[PDB]
Amino acid sequence: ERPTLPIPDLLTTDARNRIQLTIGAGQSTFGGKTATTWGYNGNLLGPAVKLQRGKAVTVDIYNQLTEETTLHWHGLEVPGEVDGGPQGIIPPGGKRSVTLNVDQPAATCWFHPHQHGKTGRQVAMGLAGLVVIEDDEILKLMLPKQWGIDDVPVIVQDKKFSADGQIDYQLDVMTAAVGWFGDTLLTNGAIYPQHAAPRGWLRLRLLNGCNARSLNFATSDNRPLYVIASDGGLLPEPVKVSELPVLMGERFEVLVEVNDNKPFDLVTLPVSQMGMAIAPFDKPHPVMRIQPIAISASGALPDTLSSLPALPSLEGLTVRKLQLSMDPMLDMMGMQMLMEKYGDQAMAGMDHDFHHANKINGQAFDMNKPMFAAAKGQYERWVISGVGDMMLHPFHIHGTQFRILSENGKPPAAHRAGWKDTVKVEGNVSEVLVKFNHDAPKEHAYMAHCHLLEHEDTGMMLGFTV
Ligand SMILES: [Cu+2]
Ligand SMILES: [Cu+2]
Ligand SMILES: [Cu+2]
Ligand SMILES: [Cu+2]
């Protein structure tokens, strides 16, 4: 029998209006071998912090690691001062407090470290948690809502381990070029778990929490997934798909049918990204087993979910151009190291100082020099180009949920046309329509970056003020 799917605790404020998060080192077991891991309020991963539109909460963050860290709320429209980018340092043994004044629609967001040059390692060690934002609108819908029963978070991540069982993380020329990736897949920290779901509808809140691996969800028997929400909240209507690509840092909420007595798997299908279709990910790979059970459920798939506003008019919008680049030497040397490791048949396309080698507008990230000041309270058009580069860059902008106008050469797919905080850039150009409602000064700037973490950590990031 498979281990049961772990369910993160749904964490709400105490009588002081406070939530306590302790960042700490402990131990986990994978494949019978123990490993040192890091977690929020535990050994690995983290709880699901529950927030309500229009209400404030205060979060007390205790760093019990022996190195500096920061805590970023990915997807939250909050001021730079509480955004927890690389300037939001928490000393070892210290505590920092932030007040979050939640003012955006219902969504599944998440949180993770953003330490300067070390974001990849700190996420690889185990640090990530969830954010469940609710509002009046969503609770009136007849969606599955029993946490841990028919409304289930699914945080999917790969790791690699050394022979002794420890997490094997390195920022080297190979991983700086293609990313940190591994041969072991985790689902809420467990290897191929099973979840017991009531007959009817099952709601999955999917997060790609990998450092560098893109994913593509589907089911083992080809039943459809009904997408109801993206990074920034509900779609206007459900969107039926047979497969669902999810980039690093993205979330989607789906409904799937659960019937009778026969179990089926959620799987991830092979992707085209360099390194990622190497065995065991050259075939459909199980994520988790879904076992039907005969207990109470009343969730439904509504005809209509939300209202989606018109895209803003393009006339007179400020245009900002962001050119992504990688040093051609890093591309050469990294790809060479990949073929040296795995050989020339490992996947398709293989047989025919790196610390500041990745850049935006010809500059590796400078924490002391924000690239520009964006306007407050008005839409801008940002144009992000990966032309001249063949790698995949899921481009993430802090402090906002935006609308995708063009994604890598075409209008976005229907389930990607709502509220997003990430856009695909892969050898072509993308355009987003973006608005910042909150301030970010030089001392606590917003970041914009590729969310392939090893690219971020080796320079593919800029700061901006509002
Ligand atoms: Cu993030
Ligand atoms: Cu973010
Ligand atoms: Cu990148
Ligand atoms: Cu970031």
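Chain A residue numbers are taken from Swiss-Prot; in order, the displayed residues are 30-381, 403-516.
Even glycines carry a Cβ here, placed using N, Cα and C.
Annotation note: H446 (Cu cation 1 binding site) sits in a strand segment as assigned by DSSP. Proximity of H446 (Cu cation 1 binding site) to non-local residues of its own chain (separation of 6 or more, Cβ distance below 8 Å) is seen for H103, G278, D471, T472, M497, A498, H499, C500, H501, given in sequence order. Taken from Swiss-Prot, the feature Cu cation 1 binding site covers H101, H446.
Within 10 Å of the Cβ of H501 (Cu cation 2 binding site) there are 24 other Cβ atoms, across all protein chains. Residues or ranges marked as Cu cation 2 binding site by Swiss-Prot: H103, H141, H501.
What Swiss-Prot notes for the published mutagenesis of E106 to F is this: Increases oxidase activity with ABTS as substrate. Its Cβ placed at the centre, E106 (mutagenesis position) has 22 other Cβ atoms within 10 Å.
Here Swiss-Prot flags 227-292 as domain 'Plastocyanin-like 2', drawing on sequence analysis.
Here Swiss-Prot describes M355 to L as a published mutagenesis experiment; the accompanying note says: Almost loss of oxidase activity with 2,6-DMP as substrate. Loss of the copper tolerance phenotype. Long-range Cβ contacts of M355 (mutagenesis position) within its own chain (separation 6+, distance under 8 Å): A206, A407, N408, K409, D439, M441, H505, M510.
In the three-state DSSP classification, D360 (mutagenesis position) falls within a helix. Taking a C-beta cut-off of under 8 angstroms and a sequence separation of 6 or more, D360 (mutagenesis position) has the following same-chain neighbours: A206, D439, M441. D360 to A appears in Swiss-Prot as a mutagenesis experiment; the accompanying note says: Strong decrease in oxidase activity with 2,6-DMP as substrate. Loss of the copper tolerance phenotype.
Within 10 Å of the C-beta of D439 (mutagenesis position) there are 18 other C-beta atoms, taking all protein chains into account. Among the mutagenesis experiments that Swiss-Prot reports, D439 to A is described with the note: Decrease in oxidase activity with 2,6-DMP as substrate.
Annotation of the published mutagenesis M441 to L in Swiss-Prot: Strong decrease in oxidase activity with 2,6-DMP as substrate. Affects copper incorporation into the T1 copper site; the original residue is retained in the structure shown. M441 (mutagenesis position) counts 22 other C-beta atoms within 10 Å of its own C-beta, drawing on all protein chains shown.
As annotated by Swiss-Prot, Cu cation 4 binding site applies to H443, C500, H505.
Where Swiss-Prot documents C500 to S as a mutagenesis experiment, the accompanying text is: Loss of cuprous oxidase activity. In the three-state DSSP reading, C500 (mutagenesis position) counts as strand.
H505 (Cu cation 4 binding site) falls within a helical segment according to DSSP.
Annotated pair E106 (mutagenesis position) and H443 (Cu cation 4 binding site), C-alpha to C-alpha distance, rounded: 22 Å. Where 21 residues go unmodelled, between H381 and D403, the Cα positions on each side are 27 angstrom apart. Cβ atoms within 8 Å of the centroid of the Cβ atoms of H443, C500, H505 (the Cu cation 4 site) belong to the same-chain residues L353, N408, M441, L442, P444, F445, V475, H499, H501, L502, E506, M510, site residues excluded.
The number of other Cβ atoms within 10 Å of the Cβ belonging to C500 (mutagenesis position), over all protein chains shown, comes to 29. Using a 10 Å Cβ-Cβ cutoff, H103 (Cu cation 2 binding site) registers 23 neighbours. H443 (Cu cation 4 binding site) sits 19 Å from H141 (Cu cation 2 binding site), counting Cα to Cα.
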